Amino acid sequence: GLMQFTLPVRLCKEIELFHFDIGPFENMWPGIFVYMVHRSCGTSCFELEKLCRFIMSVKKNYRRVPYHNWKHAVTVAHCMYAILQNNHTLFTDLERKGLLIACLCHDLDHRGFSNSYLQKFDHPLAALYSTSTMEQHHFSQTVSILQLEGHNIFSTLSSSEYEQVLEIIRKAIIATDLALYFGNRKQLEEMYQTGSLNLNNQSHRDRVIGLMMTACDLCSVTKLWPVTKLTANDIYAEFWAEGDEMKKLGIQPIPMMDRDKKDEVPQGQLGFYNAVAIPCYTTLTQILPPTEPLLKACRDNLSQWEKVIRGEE
Ligand SMILES: OCc1ccn2nc(-c3ccccc3)nc2c1
Ligand SMILES: [Mg+2]
Ligand SMILES: [Zn+2]
């Protein structure tokens, strides 16, 4: 009850910042997450015995893939913590609980392959879930872990609060499907500009939480350049492996996934920042002004990719 997690001074201070990197010490990541739950939600939100057992089972069900791994889970949860802490009064007790767990669980059992590769392979998960294939799997895996004996961190919620929190987590995890992001942001753009955006409208909150999830999910483009640049290697190691596996099905992959076309990556990163990342953090900044540091860091990293192309690095 009276047992806080306390981080070393440099982490205690930097963890409050959007651009915080959780570091290379894996054994510190569970404590970093509990710390964030305690400050974001409260020390009463979860039974520490159950939370700790939930965290370690979530960890175990992330695979040793280059990018979509346990470190990504905790990184995405930290970005959400930073958004919730800079927007104190906009989010309910249930939403603060649901969203940190949602981010931690959002890529459970990822194999490092896209929804497209599952469909072209004809993977069983592509027959069980026709759209947002991996994301429905990620939510499925979250529910499984919640139902392990001693793992139900939500046991103290009423029946109706329990249903609301699982519904928040489900929508949050589905929203991490980048194919759904484009239409969600376009709708949020219209609503903000015509002035119809209303945070008491549940369908509107849903969309705003969706954008937050995309923002947290892409947060590696909002770090200091060296973090962003070295994380890019990890994401491309998965892309190129998927490209290799496309060639083994006798399908030439898109150039982004073809390790024979590494030269095209700087230009492909520009397209990604311009088409996806910058618009995402722009709309998020309009809806939640205190999240402007994410947009600023993202523009700084666009400029750094522009310098790569111009041969300045
Ligand atoms: O630097 C870290 C980083 C983080 C996330 N993503 N996601 C992409 C991406 C996703 C789809 C298409 C193209 C690029 N690139 C990056 C780079
Ligand atoms: Mg995902
Ligand atoms: Zn993710």
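Using Swiss-Prot numbers, chain A covers 724-1036, in order.
Determined via X-ray crystallography, 2.2 Å.
Including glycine, each Cβ sits where the backbone N, Cα and C put it.
The 10 Å shell around the Cβ of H791 (active site, proton donor) contains 23 further Cβ atoms across the protein chains shown. When secondary structure is read from DSSP and collapsed to three states, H791 (active site, proton donor) falls in the coil class. Look at Swiss-Prot and you will find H791 tagged as active site, proton donor.
In the three-state DSSP classification, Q992 (3',5'-cyclic GMP binding site) falls within a helix. In sequence order, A955, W1028, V1031 are the residues near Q992 (3',5'-cyclic GMP binding site), counting only same-chain partners six or more apart with C-beta under 8 A. Swiss-Prot lists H791, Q992 with the feature 3',5'-cyclic GMP binding site.
Its Cβ taken as reference, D830 (mutagenesis position) is surrounded by 25 other Cβ atoms within 10 Å in the chains shown. A coil conformation is recorded for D830 (mutagenesis position) in the three-state DSSP classification, outside any helix or strand. Swiss-Prot lists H795, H829, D830, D940 with the feature divalent metal cation 1 binding site.
Sequence annotations record features per position, and here Swiss-Prot assigns divalent metal cation 2 binding site to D830 based on experimental evidence.
Looking at Swiss-Prot, the entry for mutagenesis of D830 to A says: Loss of activity and of zinc binding.
One mutagenesis experiment catalogued in Swiss-Prot, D830 to N, is accompanied by this note: Reduces activity 1000-fold.
In this structure the C-alpha atoms belonging to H795 (divalent metal cation 1 binding site) and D830 (mutagenesis position) are separated by 8 Å. Comparing local CB density within 10 A for the binding-site residues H795, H829, the maximum falls on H829. Surrounding the centroid of the Cβ atoms of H795, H829, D830, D940, where the record places divalent metal cation 1, the chain contributes additional residues within 8 Å, namely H791, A796, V799, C826, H833, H861, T899, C939. Residues from the recorded positions list (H795, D830, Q992) with a C-beta closer than 6 Å to any atom of ligand 2: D830. For ligand 3, the recorded positions lying close by, meaning a CB under 6 A from one of its atoms, are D830, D940; the full candidate list was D830, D940, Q992.
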